[PDB]
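The structure follows.
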Amino acid sequence: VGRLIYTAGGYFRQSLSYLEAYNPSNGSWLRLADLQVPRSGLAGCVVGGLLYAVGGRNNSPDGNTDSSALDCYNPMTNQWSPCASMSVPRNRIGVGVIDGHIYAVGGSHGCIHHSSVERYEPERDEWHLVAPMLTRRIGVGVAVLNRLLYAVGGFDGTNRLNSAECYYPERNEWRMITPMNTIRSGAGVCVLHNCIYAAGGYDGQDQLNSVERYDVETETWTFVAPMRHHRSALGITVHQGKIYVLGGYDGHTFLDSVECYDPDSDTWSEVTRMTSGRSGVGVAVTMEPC
Ligand SMILES: COc1cc([C@@H](CC(=O)O)c2ccc(C)c(CN3CCOc4ccccc4S3(=O)=O)c2)cc2nnn(C)c12
Ligand SMILES: [Cl-]
């Protein structure tokens, strides 16, 4: 059975509870069980075929509540189940999975911009802090390559960042890597082949269409073809060797545009529209439901 791209949550006028799944094999969207609590600025990931929604904030007519929540969606049952909450609320979070564990990276709680990082063990339903990043980062992009965790760009409370760093699990240690050529907060960050991609983002002045990638072997960042749309706070994932970017904000519109990147041709193509424009979604890929 094929795999779908799931988008959870996001923001349009207020934080959203939508869970919808796109099937690249046939172009279809399915609306699935809503999140129990609306949330924007969350991240999605998958472990053991389960979809997890991590952190965010409920920006609603009746207030703004940063989320420490971890919730688990089972495609086999179409149900959300609460898991243990994180140590702290983390809005505009990034996450990465290594060796079946979820790393929650940075994000904000009110005016607190976190450098802290914590790790979730599904088999124990427990979170534990690990070493903090060298830098406070909200709107941080996170990717995993070769069982190493990367935190890329973001906003430290004062400046948006071109900096990036790498976490070495067996040393419980963060070290800076080569900075990007572009300042990016709320970029989409993912991995494809031996490269970390950083797509779009916000630099304090503009939403960006540029895309660059870090080759871990050469330790250098290189720009590739820009996206068709400028976008910050986009969702990003990889499905069958291609990068998909979903939604985001372009300084004018909350985008419904979904674009995909073919690395072999260095081209971006429009592939579908989300059912409604939105930014700050969580995105991941897993099996079709039921
Ligand atoms: C301060 O303005 C901005 C901040 C960010 C950054 C944070 C920063 O650099 O200060 C950012 C990064 C990541 C995420 C998820 C967000 C929040 N989302 C985008 C903004 O839209 C809203 C608005 C209200 C609630 C939630 C959202 S969001 O879609 O979750 C911001 C991105 C922007 N893009 N355009 N503008 C005007 C931006
Ligand atoms: Cl926000």
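We number chain A the same way Swiss-Prot does; the residues here are 324-613, in that order.
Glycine is treated like the rest: Cβ placed from N, Cα and C.
So Swiss-Prot lists the following for this protein:
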- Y334 to A: Impaired interaction with SQSTM1/p62 (MUTAGEN)
- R380 to A: Impaired interaction with SQSTM1/p62. Abolished interaction with SQSTM1/p62; when associated with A-415 and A-483 (MUTAGEN)
- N382 to A: Impaired interaction with SQSTM1/p62 (MUTAGEN)
- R415 to A: Impaired interaction with SQSTM1/p62. Abolished interaction with SQSTM1/p62; when associated with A-380 and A-483 (MUTAGEN)
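Help me understand the surroundings of these features in the structure.
Residues near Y334 (mutagenesis position) in space but far in sequence (CB under 8 A, at least 6 apart, same chain), listed by position: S363, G364, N382, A556, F577, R601, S602, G603.
Taken residue by residue with DSSP, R380 (mutagenesis position) is part of a strand.
There are 20 other Cβ atoms within 10 Å of the Cβ belonging to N382 (mutagenesis position).
For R415 (mutagenesis position), the count of additional Cβ atoms within 10 Å of its Cβ stands at 27 [all protein chains shown].
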Which whole-number value in Å describes the distance between the Cα atoms of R380 (mutagenesis position) and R415 (mutagenesis position)?
8
Going by DSSP, give the three-state secondary structure for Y334 (mutagenesis position).
strand
Need the DSSP three-state call for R415 (mutagenesis position) to compare against my parser.
coil
For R380 (mutagenesis position), list the number of other Cβ atoms lying within 10 Å of its Cβ atom.
27
